[PDB]
Amino acid sequence: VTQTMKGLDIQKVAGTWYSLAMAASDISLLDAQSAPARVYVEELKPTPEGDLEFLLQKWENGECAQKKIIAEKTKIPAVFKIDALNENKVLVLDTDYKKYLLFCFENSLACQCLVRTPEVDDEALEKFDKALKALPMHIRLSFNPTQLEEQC
Amino acid sequence: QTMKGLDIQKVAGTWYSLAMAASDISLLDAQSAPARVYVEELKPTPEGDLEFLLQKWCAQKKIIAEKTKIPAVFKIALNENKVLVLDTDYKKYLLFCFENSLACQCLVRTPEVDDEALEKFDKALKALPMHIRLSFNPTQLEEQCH
């Protein structure tokens, strides 16, 4: 992954979002409701220090569990580091702030198309497909408006 | 949009499932999902039907798709699916769909990633209600049930 957003201002991404589409380097990252990269973004919360907190939903033991991840700022404004056993980077590819945001979790690679409103946005999905060009993706999922409003 | 003038003697032989897509995530998500089937071979029958030799999670299955009045449209009796051949160049790639829900595949003649085949599959899928897409590496193409 090399296309990160030039000039990102995370103070303009705060609020509630919907995971519209998802793609991963391995089928087993996304295939099951319980698969590792199968996490729905509920909220983005930039911190005053310029870190990016994610509020996630995960299907866990047959219900929808909430999880908080803190992605710490780096020298590069569109690149954040998650403290974990192995370094996990968050790469923000693109956003127009008002409608859609595209990002990737990189160890294995899992990317998402987020939208502000729970409707299918064909422009956002076209931009997601362009940004995914040449990434080693083996699985892609997209959700209908019904699924966007449902827990997980 | 089905393959005009399909020649079933020319599609005969060995194939590999390179990519697949489906209208519903649950048709392809699990190794045992209903549309999760790997095409190993197509044979014509003398009656002009098309035999598919498939692997499914790893069981082998032989399915006869009966000709219909429409060229390149076959039928496979209890859970009736139409088989729609979208396009093939015979020598490299074949694109087809199972329609009741819709599950489509990109087949290639050799167990290698083919740029043209995947581009033609993506084009064909552009105006279809797909919600899941899978692609396999060459290692998986040579293995039982990928």
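Following Swiss-Prot, chain A shows residues 19-125, 132-176, kept in their order.
Quick check of the header: X-ray crystallography, 1.8 Å.
The backbone N, Cα and C atoms fix where each Cβ goes, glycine too.
DSSP gives A:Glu61 (variant position) a strand state. Annotation for A:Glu61 (variant position): spatial neighbours A:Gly33, A:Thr34, A:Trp35, A:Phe72, A:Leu73, criterion Cβ-Cβ under 8 Å with sequence separation of six or more. The natural variant A:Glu61 to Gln is recorded by Swiss-Prot, whose note states: In variant D.
Note on A:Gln75 (variant position): other Cβ atoms within 10 Å of its Cβ, all shown chains, come to 19. According to Swiss-Prot, the natural variant A:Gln75 to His carries the following note: In variant C; found only in the Jersey breed.
One natural variant named in Swiss-Prot is A:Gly80 to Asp, and its note says In variant A. DSSP assigns A:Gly80 (variant position) to coil, not to a helix or a strand. In the shown protein chains, 7 other C-beta atoms lie within 10 A of the C-beta of A:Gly80 (variant position).
DSSP classifies A:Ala134 (variant position) as strand under the three-state reduction. A natural variant is reported in Swiss-Prot for this position, A:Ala134 to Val, and the note states: In variant A.
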(request) For A:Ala134 (variant position), just count the other CB atoms lying within 10 A of its CB, please. (result) 24
(request) Between A:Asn125 and A:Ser132 this deposited model leaves 6 residues unbuilt; compute the CA-CA distance across that break and give it in Å as an integer. (result) 5
